[PDB]
Amino acid sequence: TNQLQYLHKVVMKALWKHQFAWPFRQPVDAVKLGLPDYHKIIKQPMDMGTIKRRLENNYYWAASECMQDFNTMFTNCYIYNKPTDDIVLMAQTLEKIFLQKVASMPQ
Amino acid sequence: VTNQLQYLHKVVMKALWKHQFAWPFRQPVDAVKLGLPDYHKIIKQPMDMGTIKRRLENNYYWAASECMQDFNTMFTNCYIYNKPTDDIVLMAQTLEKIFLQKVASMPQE
Ligand SMILES: Cn1c(=O)c2c(ncn2CC2OCCO2)n(C)c1=O
Ligand SMILES: Cn1c(=O)c2c(ncn2CC2OCCO2)n(C)c1=O
Ligand SMILES: Cn1c(=O)c2c(ncn2CC2OCCO2)n(C)c1=O
């Protein structure tokens, strides 16, 4: 769809290259990051590499479905991490760009 | 009086305000009433649907994206402050899904 193309080539491209994006480009590796409780707390992991791959393999039936994946990724971050962790500020910065770009998506 | 802001008022706020999970979000978090002495230490930008509703009613917003940020702040405050297992997190998630679903069909411009 026009909307899924926009999420791929306008929204995702802006977020992917952002200087705060690196923690979010691939799944949380709880073993390599040493977080034995991550998957006990976060039951729907999500990340931009997964969303990007889904955008390219025609996984999504509708724009809102892809937007929900973006939301899950950010929400996971807020739920798991402490309020003072830098990664929370990074998610918020990226999430605001997401919402800005989504506001200009074809209707 | 943008089409976008009209959409956010007549479609998004209409749906969320009357939602059965909306009541904890209809007014600012009252930290005294709720017994949350650390709330304003952790949440530095409180937001609630009553504030957003009033702002839409008084044409406070210059752009749709700024109303959208207020909604986002209100949900994010909840995810950041509350424990993962708090029921309020589930209620916020349910409301935010509706918010995103509707925002996907918002007019451009
Ligand atoms: C999304 N996400 C990460 O990407 C992450 C992380 N813990 C480490 N990382 C990677 C990076 O190390 C310093 C800050 O982010 N957690 C708990 C998380 O939620
Ligand atoms: C304080 N308070 C409510 O105000 C409430 C509620 N359950 C429903 N409401 C009312 C709300 O407005 C109309 C539709 O839902 N509970 C459990 C509650 O504690
Ligand atoms: C926004 N907000 C609330 O309104 C709230 C609350 N803790 C309780 N409440 C009220 C209600 O009790 C059961 C479900 O929510 N917290 C920490 C919060 O962030």
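Quick note: numbers on chain A are straight from Swiss-Prot, i.e. 76-182, in order.
So how was this one determined? The header says X-ray crystallography, 2.0 Å.
Cβ atoms here come from the backbone N, Cα and C positions, even for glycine.
Copied over from Swiss-Prot, here are the features:
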- A:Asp112, A:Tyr155, A:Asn156, A:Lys157, A:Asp160, A:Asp161: protein binding site (BINDING)
- A:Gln78 to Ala: Loss of homodimerization (MUTAGEN)
- A:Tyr113 to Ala: Abolished binding to histone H4 acetylated at 'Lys-12' (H4K12ac) (MUTAGEN)
- A:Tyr153 to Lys: Loss of homodimerization (MUTAGEN)
- A:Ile154 to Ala: Partial loss of homodimerization; when associated with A-182. Abolished binding to histone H4 acetylated at 'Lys-12' (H4K12ac) (MUTAGEN)
- A:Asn156 to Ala: Abolished binding to histone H4 acetylated at 'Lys-12' (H4K12ac). Abolished binding to histone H4 acetyl-methylated (MUTAGEN)
- A:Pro158 to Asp: Abolished binding to histone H4 acetylated at 'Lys-12' (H4K12ac) (MUTAGEN)
- A:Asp160 to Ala: Abolished binding to histone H4 acetylated at 'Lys-12' (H4K12ac) (MUTAGEN)
- A:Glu170 to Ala: Loss of homodimerization (MUTAGEN)
- A:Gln182 to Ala: Partial loss of homodimerization; when associated with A-154 (MUTAGEN)
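Here the features listed in Swiss-Prot are placed on the structure.
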residue	record	contacts (Cβ under 8 Å, 6+ apart)
A:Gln78	mutagenesis position	A:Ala137, A:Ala138, A:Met180, A:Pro181
A:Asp112	protein binding site	none
A:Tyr153	mutagenesis position	A:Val163, A:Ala166
A:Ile154	mutagenesis position	A:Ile116, A:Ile117
A:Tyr155	protein binding site	A:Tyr113, A:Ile116, A:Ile117
A:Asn156	mutagenesis position	A:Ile162, A:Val163
A:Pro158	mutagenesis position	none
A:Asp160	mutagenesis position	none
A:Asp161	protein binding site	none
A:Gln182	mutagenesis position	none
Recorded positions satisfying Cβ distance under 8 Å to any chain B Cβ, from A:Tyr113, A:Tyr155, A:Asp160, A:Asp161, A:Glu170: A:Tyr155, A:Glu170
Residues A:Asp112, A:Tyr155, A:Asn156, A:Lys157, A:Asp160, A:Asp161 binding protein per the record - widest CA separation, whole Å: 19
Fewest Cβ neighbours within 10 Å, where candidates are the recorded positions A:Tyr113, A:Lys157, A:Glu170: A:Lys157
Coarse DSSP state, helix versus strand versus coil, of A:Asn156 (mutagenesis position): coil
Inter-residue C-alpha distance, A:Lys157 (protein binding site) and A:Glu170 (mutagenesis position) (nearest angstrom): 17
